[PDB]
Each structure stands twice: as structure tokens, then as C-alpha cells.
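Novice: Would you mind keeping the following structure in view while I ask a few things?
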Amino acid sequence: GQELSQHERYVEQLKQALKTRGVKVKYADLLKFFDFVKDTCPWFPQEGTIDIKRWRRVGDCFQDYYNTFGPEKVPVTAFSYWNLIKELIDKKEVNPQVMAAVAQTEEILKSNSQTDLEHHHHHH
């Protein structure tokens, strides 16, 4: 939704918080970096949050196909992204996306309809 503003910040921020690691931020970077994730939007196409598990999926999927092209350049800077993002989530001040993201884990017995044990139960 309107939260889209988050991306605008993430792009400028993440890139900034990156330069600190010794990285560079060029316009050509937005075209590729933006088009890269946008491809499969691994950041959760629903909430658009950060995901470590999914991140690996896109990482191996891109690295695998990219490798087939026997690339010599193989930019290592990508290593910094994983390291930064890895700890980036640790932040609790993450946009509300936290509540919409938590969707990752849900009570298997939230309702009676659930096959598992009902939400309400009694025991001696």
C-alpha cells in the first residue's frame, strides 16, 4: 500500500548504510539492483518485507544461472549485502511490516476449523 514509501527509503538507506562498508552507489546500481529483486520480489511480494530464507532462494537461483555464464567478475560486494541484511532484520524499529510480515509464523490451532487441536480445550 502507501507503505511503498518504505522502499524509497530502503533503496536510499540500504545503499547508504552500505557505502559505510566500503561500497559505491551509482545510478546504474538502481537499475540492476532494483530490477534484480523486482524480478521475483523475494522480499515477500505480499508485504515486501525482508526474508533470510527466501533471500537464499533468489541468491542461489541467480548465482546458479549467473555461474553458468562462467562469469569472471563475480562481484563479491554481494557478500556485504547478505551480511548487512542479515543483521538488518535484527532491528525492531522495522516499519509496521513487522505485523504484516509475522505472517510467516501462525498458530496451527488458531481456530477450531484447524485440523490440529482446537484453540479452546479443557484438561484436569
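Residue positions begin at 1 at the first shown residue.
We read in the header that solution NMR was used to get this structure.
Every residue, even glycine, has its Cβ placed from backbone N, Cα and C.
According to Swiss-Prot, the protein carries these features:
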| type | residues | note |
| --- | --- | --- |
| MUTAGEN | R56 to F (Swiss-Prot position 57) | Redirects assembly from host cytoplasm to plasma membrane. Loss of interaction with host DYNLT1 |
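Structural setting of the listed features?
Specialist: Secondary structure from DSSP puts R56 (mutagenesis position) in a helix. The Cβ of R56 (mutagenesis position) lies under 8 Å from no Cβ of any same-chain residue at least six residues away in sequence.
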